[PDB]
Amino acid sequence: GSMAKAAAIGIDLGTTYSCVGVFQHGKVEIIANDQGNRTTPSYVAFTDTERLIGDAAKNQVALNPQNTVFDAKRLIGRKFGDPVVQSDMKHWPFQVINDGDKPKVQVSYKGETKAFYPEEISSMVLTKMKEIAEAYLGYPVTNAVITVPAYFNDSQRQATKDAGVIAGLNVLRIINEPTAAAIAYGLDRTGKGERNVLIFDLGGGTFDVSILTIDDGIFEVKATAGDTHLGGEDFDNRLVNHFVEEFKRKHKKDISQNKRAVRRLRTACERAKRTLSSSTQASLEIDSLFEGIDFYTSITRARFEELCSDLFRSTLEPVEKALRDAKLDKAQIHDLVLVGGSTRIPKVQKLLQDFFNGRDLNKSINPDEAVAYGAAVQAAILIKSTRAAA
Ligand SMILES: Nc1ncnc2c1nc(Br)n2[C@@H]1O[C@H](CO)[C@@H](O)[C@H]1O
Ligand SMILES: [Mg+2]
């Protein structure tokens, strides 16, 4: 009669990390990759012999910075001359070239110089997310919902669809990341009446605040605000500068000019930063950090909080601006939703909860997974083809 249909997938195609989910048996499964990771770096690396995607690409970045591409989402659907592109290029070790006022990333790959459009790099990330899903499902996957930032324009949305098509995916729909996070919590399933929802999205490098109004399952974007210069990497930087000073005080040595030492310090700082979200202190233990000196120390959550205090407080400025733009008072927000791994920071949660006079924050769905979770919910809805009974 009619053969069983393959599940459709939800993909959060993130700037730094991507995430894939599938809605089956009335629930979402966020799918881990074959290294056991529930999120996959949005990285692609090129060598003389291989093209590596995800963890394999990010794990070899230190010695291959010129041919390991990341942040392609910052280039997608943009002109080479766009001022955002021109500023971002100064921070990237890989080459970005001008092809008819369209940016391309240029690398060494399999004995040749090759240039790729941002959508081609994103199609490589999408191919890995599709394979992660297929390894779990045990069959080929065709259909996907892909999410984008609410502020993406027509060109950025079309280039994201193009990336899905290059990857061999049928793109069911391009949906906004804040809308997907709201769908993850079933905030569009609460019946009749308007609900105002604030999505607080703190990423690795950027911070986005969105205000949505939901009425009978219909979403309207009321306001977007944020800070392009605020993210998890800035907190890592504060810890790096702190420990560089500490090594100077303790050993009378400046490590800041040995890239390996700085990198090993940053890697340990990011892990200590994660530990501090669950513990009140965290040890830092690096063997032979510089000149054969072992660096065995610790940091309290209170000291880390003081180090990033101004950065954490600055998340409330775009919240206030978004509320002015939406013409809403904080008491008029029905739901608060957390998105991004950096929202696990207890002090970030406390500042926002205090701002909203003690209100509960929806954080029960892993904040680095909520967007893919909502996209997976929508993908299953979009492939339904029920024929009405008489
Ligand atoms: N538990 C956690 N506590 C604090 N921060 C975290 C945590 N988990 C993740 Br993931 N992050 C940060 O989220 C960003 C995602 O690109 C990076 O800056 C990660 O360091
Ligand atoms: Mg995101």
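Residue 1 is the first one shown; counting continues down the chain.
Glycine residues also receive a Cβ, built from the backbone N, Cα and C atoms like all the rest.
According to Swiss-Prot, the protein carries these features:
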type	residues	note
MUTAGEN	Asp12 to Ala (Swiss-Prot position 10)	Reduces affinity for ADP
BINDING	14-17, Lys73, 204-206, 270-277, 341-344	ATP binding site
MUTAGEN	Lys79 to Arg (Swiss-Prot position 77)	Significant loss of acetylation and ATPase activity. Decreased binding to HOPX and HSP90 and increased binding to STUB1 and NAA10. Impaired capacity for protein refolding during the early phase after stress but shows normal protein degradation activity in the late phase
MUTAGEN	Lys79 to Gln (Swiss-Prot position 77)	No loss of acetylation and ATPase activity. Exhibits normal protein refolding activity during the early phase but exhibits defects in ubiquitin-mediated protein degradation during the later phase
MUTAGEN	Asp201 to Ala (Swiss-Prot position 199)	Reduces affinity for ADP
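In the three-state DSSP scheme, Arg274 (ATP binding site) falls into the helix class. Mapped onto three states, the DSSP output places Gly205 (ATP binding site) in coil.
Neighbour counts were taken as the number of other C-beta atoms within 10 angstroms of each residue's C-beta; across the binding-site residues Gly14, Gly205, the minimum falls on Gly205. Taking CA atoms as the reference points, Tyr17 (ATP binding site) and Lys79 (mutagenesis position) are 23 Å apart. Under 6 Å, Cβ to nearest atom of ligand 2: this is the test, and of the recorded positions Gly14, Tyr17, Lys79, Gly205, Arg274, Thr343 it is passed by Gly14.
Within 10 Å of the C-beta atom of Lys79 (mutagenesis position) sit 15 other C-beta atoms, taking all shown protein chains into account.
The separation of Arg271 (ATP binding site) from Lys79 (mutagenesis position), Cα to Cα, is 36 Å. Filtering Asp12, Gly14, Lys79, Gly205, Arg271, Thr343 by Cβ distance to ligand 1 (under 6 A) retains none of these recorded positions. Note on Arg274 (ATP binding site): other Cβ atoms within 10 Å of its Cβ, all shown chains, come to 15. According to its DSSP assignment, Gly14 (ATP binding site) is coil. You'll find the Cα of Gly205 (ATP binding site) roughly 16 Å from the Cα of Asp12 (mutagenesis position).
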